[PDB]
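> This is the structure I want to talk about, given as structure tokens.
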Amino acid sequence: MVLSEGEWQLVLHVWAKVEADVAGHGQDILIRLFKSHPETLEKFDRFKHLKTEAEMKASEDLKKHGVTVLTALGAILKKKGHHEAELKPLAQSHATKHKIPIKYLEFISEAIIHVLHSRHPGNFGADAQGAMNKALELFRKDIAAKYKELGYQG
Ligand code: HEM
């Protein structure tokens, strides 16, 4: 897959709106993931005790981890597909330490798309949605290929 230049423009234009409140977006994405797919919370030893959404929102450490996640993701998107070097340390930890199947990346992709709609009702159009889905799909496919290069089945 390949994005057009105009699609990357839409992606980066939307990302500038994420960067204006990274913690608010990161916390919302994690909570959306955990409510929609509670099997994913069990991978997080530090947060697995959180049970209701109200608990999650008051957890300072969950919000900080949201920043960690979106910070890494934004660095990758900003490379517009030339991201082999940023992917490697990410692929290495999530395949071999955290043991995250690629299916869980699809789930966080859907959570990102939902939170962008919830947080930007008027800005996040169909074309922007399309471009973001493609950027995230590319991310998932290249990470699945790095899994295999490390000898893992994602
Ligand atoms: C956009 C997708 C994602 C990005 C950019 C991302 C990024 C990161 C980063 C930067 C870290 C900290 C350092 C590290 O261990 O690598 C981390 C930790 C972690 N990630 Fe992810 N991640 C993503 C998706 C996921 C998903 C979907 C899961 C599981 C459902 C997951 C599971 C974990 C776990 C379990 C840790 C360790 C948490 C801790 O500090 O105790 N990641 N991630």
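One is the number of the first residue shown, and numbering goes on along the chain from there.
Determined by X-ray crystallography, 1.8 Å, according to the entry header.
Heads up, the Cβ atoms here are built off N, Cα and C, so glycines get one too.
Okay, these came from Swiss-Prot:
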type: BINDING; residues: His65; note: nitrite binding site
type: BINDING; residues: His65; note: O2 binding site
type: BINDING; residues: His94; note: heme b binding site
type: VARIANT; residues: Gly122 to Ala; note: In metmyoglobin
> Between the Cα atoms of the residue listed as 'nitrite binding site' and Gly122 (variant position), find the distance and write it as a whole number of Å.
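So the alpha carbons of the residue listed as 'nitrite binding site' and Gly122 (variant position) sit roughly 28 Å from each other.
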> Let me make sure I understand the structure: which of the binding-site residues listed (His65, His94) has the fewest other Cβ atoms within 10 A of its Cβ?
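Ranked by other Cβ atoms within 10 Å, the binding-site residues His65, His94 bottom out at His65.
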> Quick one: give me the count of other CB atoms within 10 A of the CB of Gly122 (variant position).
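For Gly122 (variant position), the 10 Å Cβ neighbour count is 5.
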> Give me the CA-CA distance between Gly122 (variant position) and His94 (heme b binding site), in Å, as a whole number.
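One finds 34 Å between the Cα atoms of these residues.
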> Based on DSSP, name the secondary structure state of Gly122 (variant position): helix, strand or coil.
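In the DSSP reduction, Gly122 (variant position) maps to coil.
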> By the DSSP assignment reduced to helix, strand and coil, which category contains the residue listed as 'nitrite binding site'?
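The residue listed as 'nitrite binding site' sits in a helix per DSSP.
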